[PDB]
Structure formats: C-alpha cells, structure tokens
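*Asks:* Quick one: the structure is below, and I'll ask about it shortly.
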Amino acid sequence: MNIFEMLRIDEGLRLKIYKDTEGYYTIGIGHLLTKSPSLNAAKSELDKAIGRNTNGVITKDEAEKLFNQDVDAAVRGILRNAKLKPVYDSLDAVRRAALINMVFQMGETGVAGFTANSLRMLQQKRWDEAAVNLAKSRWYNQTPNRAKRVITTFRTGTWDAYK
C-alpha cells in the first residue's frame, strides 16, 4: 500500500464532473475544480487544467495525471509549511502518508488548524491521545468513515484500516 492507493481508495475515480461531499465541483481522483456554484465555471477550470476543450469529461490517463500532480503538490506544500514540515519529518513512513491524505483533503490551510493540538501530539508520539483529539473536529463529524481510516493509520502506524 502507498499514498496513491490510499487516496485512490478514499477519493474514488470519476471521469465526469461531480459534486464532492461539500457540494463543490470536482473530477477525477478528488481533484477540486472550483468552489463556485457554476458548472460553467467548473467546465472552464477543467479545460484550463487539461489543456483542452473537454466538455466536462476526461479520460483515465488524464485523471491519473491530475492525481500525480496533486499528490506532488500536497507533499511539497507540507515541506514548505513551517508548521507542517517538522511534523512530517518526525513521522515514520506510514504515518506521513496519513498526513499527506489530510492535506490533500483539506488543504494545508485546513490542516494548519489542527497543529496546535493533534499535530503536536503526533510530533510527541502520543498516538492514542492524538487520535482522540483528531476526532473532535468538523472533519470527523462530516466525513467519519474516512476520518476513521486516517486516524487509525496515525494511531497504529499500519495500513490495517485500508486492508
């Protein structure tokens, strides 16, 4: 298992424009297009992203390309973030994948909002405690099954929630 397989599991794959859990236009493997309520706005962001007139539909290869781009950017956002980097650097390989998953999902910004607490606990290696803290969040309440998988990953350092 690895970050790609993990997120491929959490996000699914849709080749046609769709609304995410928050109701935003997305496509592919969790690729947010726009927060705008306009399908046309979405369609235009998509063409700009793909480099072609898609008409709201892409191929699998196109989806996979956006996905790689997106995993890379998350990794790089973490490494540039003064609050995230140190956390990421203190973790083992499994747990980092868990941190990338959160960032991919909520943005570097969304995650920044956990550092003061859960992230600190992670950095200190208090697995059980961070897991409880992580669960007290809008993130957990809105997307509980996914949050549970991520949280189990941080808790145990294994891929069990994904097998």
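Sequential numbering from 1, following the chain as shown.
In case you wondered, yes, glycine gets a Cβ from its N, Cα and C as well.
A mutagenesis experiment is reported in Swiss-Prot for this position, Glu11 to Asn, and the note states: Loss of 84% of enzymatic activity. The active site, proton donor/acceptor annotation in Swiss-Prot covers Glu11, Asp20, and the record cites experimental evidence as its basis. While the structure shown retains the original residue, Swiss-Prot records the mutagenesis experiment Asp20 to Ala, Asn, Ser or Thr with this note: Complete loss of enzymatic activity. What Swiss-Prot says about the mutagenesis result for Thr26 to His is this: Facilitates transglycosylation more effectively than hydrolysis; covalently bound substrate. Per Swiss-Prot, mutagenesis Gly30 to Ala is noted as: Almost complete loss of enzymatic activity. Quoted from Swiss-Prot, the note attached to the mutagenesis of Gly30 to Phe states: Almost complete loss of enzymatic activity. The enzyme is destabilized by 1.5 kcal/mol. The feature substrate binding site is assigned by Swiss-Prot to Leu32, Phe104, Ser118, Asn133. Swiss-Prot gives this note for the published mutagenesis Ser118 to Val (Swiss-Prot position 117): 50-fold decrease in enzymatic activity. Experimental mutagenesis is annotated in Swiss-Prot for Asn133 to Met or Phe (Swiss-Prot position 132), with the remark: 2-fold decrease in enzymatic activity. For the mutagenesis result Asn133 to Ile (Swiss-Prot position 132), the note given in Swiss-Prot is 5-fold decrease in enzymatic activity.
How buried are the listed features, and what sits near them?
*Replies:* The Cβ of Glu11 (mutagenesis position) lies under 8 Å from the Cβ of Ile29, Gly30, each of these being in the same chain and 6 or more residues away along the sequence.
Classification of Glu11 (mutagenesis position) by DSSP places it within a helix.
Note: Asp20 (mutagenesis position) has non-local neighbours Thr26, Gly30, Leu32, i.e. same-chain residues 6+ apart with C-beta under 8 A of its own C-beta.
Counting every protein chain shown, the Cβ of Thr26 (mutagenesis position) has 20 other Cβ atoms within 10 Å.
Residue density at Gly30 (mutagenesis position): 20 other Cβ atoms are found within 10 A of its Cβ, drawing on all protein chains shown.
Secondary structure at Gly30 (mutagenesis position), taken from DSSP and collapsed to helix, strand or coil, is coil.
Every protein chain shown contributes to the tally, and the Cβ of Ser118 (mutagenesis position) ends up with 25 other Cβ atoms within 10 Å.
According to its DSSP assignment, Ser118 (mutagenesis position) is helical.
Contacts of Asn133 (mutagenesis position) defined by a Cβ separation under 8 A and a same-chain sequence distance of 6+ are given as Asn117, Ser118, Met121, in order along the sequence. Reduced to three states, the DSSP call for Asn133 (mutagenesis position) is helix.
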*Asks:* Looking only at Cβ atoms, how many others are within 10 Å of the one on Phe104 (substrate binding site)?
*Replies:* 27
*Asks:* Around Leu32 (substrate binding site), how many other C-beta atoms are within 10 angstroms of its C-beta?
*Replies:* 18
